[PDB]
Amino acid sequence: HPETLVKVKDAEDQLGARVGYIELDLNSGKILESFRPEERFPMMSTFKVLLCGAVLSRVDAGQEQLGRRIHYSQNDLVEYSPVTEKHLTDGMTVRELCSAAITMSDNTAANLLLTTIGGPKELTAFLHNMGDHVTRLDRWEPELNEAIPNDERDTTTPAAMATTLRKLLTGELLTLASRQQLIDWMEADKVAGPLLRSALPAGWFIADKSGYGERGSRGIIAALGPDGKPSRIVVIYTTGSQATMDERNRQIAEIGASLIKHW
Ligand SMILES: *C(=O)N1C[C@H](NOS(=O)(=O)O)CC[C@H]1C(N)=O
């Protein structure tokens, strides 16, 4: 709808920064709306979804098992480690760590998961082999959140992420059991309250992953639809604004309110 685009433009005016936007039909993969679709934005914590997609790919092939227990130490703990800092004694399974990475955005969990697959480059190789020659992860947490302007490291485009997400959630890449583990983790997101979730009517489905970085970076990827069943993918990124966090949260909410009302 023109008026959802108008809200994206107004959000650009009021934040004083670039905003990338993609609305994708889950069934056919056709783009319903777009704004700056081929411009790069920092992925920030939204990459954790693509990371757990790579891990589930290894689980399918038998190179990884969801129950394998990983033991680490305080050393591996990096800033924002809400769950991993509580399991220094018993360790955590791959399944629990991916749950921590997506539902709580645990940073140490992400670094541990990156180690099991062979580092950021090997995640990029994973995305490359499924048809994403645009998205790239280059650094570990928390360095990947610097969001230096014009730096292409740890970036995606609204169109590339939205298509890759669609393949991960509904494509032929993962098995049915693996596809549902990723969507279940995303549905259990507990850190994207004031974003798209704030504008959701009762009975709607949402499975999302949010993120923020430096230089006013904020973003969300989401699978949502009415009556508890997803039907579209929404990708929203922004960077460059000197806005406070609560301000950036407000615009993504108004973008959410618009596309829900003109669903
Ligand atoms: C993801 O971008 N991050 C991890 C954590 N918050 O995730 S959230 O903003 O989606 O809820 C801390 C902030 C950020 C980071 N600096 O890693």
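To match Swiss-Prot, the residue numbers of chain A are left as they are there, and the shown ones run 24-286.
Heads up, the Cβ atoms here are built off N, Cα and C, so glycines get one too.
Annotation of the natural variant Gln37 to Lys in Swiss-Prot: In TEM-2, TEM-3, TEM-8, TEM-16 and TEM-24. Less than 8 angstroms from the CB of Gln37 (variant position) sit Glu270, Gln274, each of them six or more residues away in the same chain.
Around the Cβ of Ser68 (active site, acyl-ester intermediate), a 10 Å sphere holds 25 further Cβ atoms from the protein chains shown. Annotated active site, acyl-ester intermediate per Swiss-Prot: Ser68, in sequence order.
Looking at Swiss-Prot, the entry for natural variant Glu102 to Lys says: In TEM-3, TEM-4, TEM-6, TEM-8, TEM-16 and TEM-24. A coil conformation is recorded for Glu102 (variant position) in the three-state DSSP classification, outside any helix or strand. Within its own chain, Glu102 (variant position) has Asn130, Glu164, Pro165 as residues 6 or more apart in sequence whose C-beta sits under 8 angstroms from its own.
Swiss-Prot gives this note for the natural variant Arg162 to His: In TEM-6 and TEM-16. Within the same chain, residues at least six positions away from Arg162 (variant position) with a Cβ under 8 Å of its Cβ are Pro143, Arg176, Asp177. Look at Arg162 (variant position): DSSP puts it in coil.
For the natural variant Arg162 to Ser, the note given in Swiss-Prot is In TEM-5, TEM-8 and TEM-24.
For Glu166, the entry in Swiss-Prot reads active site, proton acceptor. Residues within less than 8 Å, Cβ to Cβ, of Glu166 (active site, proton acceptor) and separated from it by at least 6 positions along the same chain comprise none.
The secondary structure of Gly234 (substrate binding site), as reduced to three states from DSSP, is extended strand. Feature annotation from Swiss-Prot assigns substrate binding site to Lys232, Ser233, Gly234.
Within 10 Å of the C-beta of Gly236 (variant position) there are 22 other C-beta atoms, taking all protein chains into account. For the natural variant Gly236 to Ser, Swiss-Prot gives this note: In TEM-3, TEM-4 and TEM-8. The structure shown keeps the original residue.
Taking Cβ-Cβ distances under 8 Å and a sequence separation of 6 or more, the neighbours of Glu237 (variant position) in its chain are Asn168, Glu169, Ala170. Here the residue is the original one, but Swiss-Prot notes a natural variant at this spot, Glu237 to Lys: In TEM-5 and TEM-24.
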Pairwise Cα distance for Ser68 (active site, acyl-ester intermediate)/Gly234 (substrate binding site) [Å, integer]: 5
Sequence-distant neighbours of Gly234 (substrate binding site) in its chain (C-beta under 8 A, six or more apart): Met66, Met67, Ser68, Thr69, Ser128, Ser240, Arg241, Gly242, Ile243
Other residues, Cβ within 8 Å of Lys232, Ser233, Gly234 Cβ centroid (substrate site): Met67, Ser68, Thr69, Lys71, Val72, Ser128, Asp212, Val214, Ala215, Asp231, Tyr235, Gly242, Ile243, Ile244
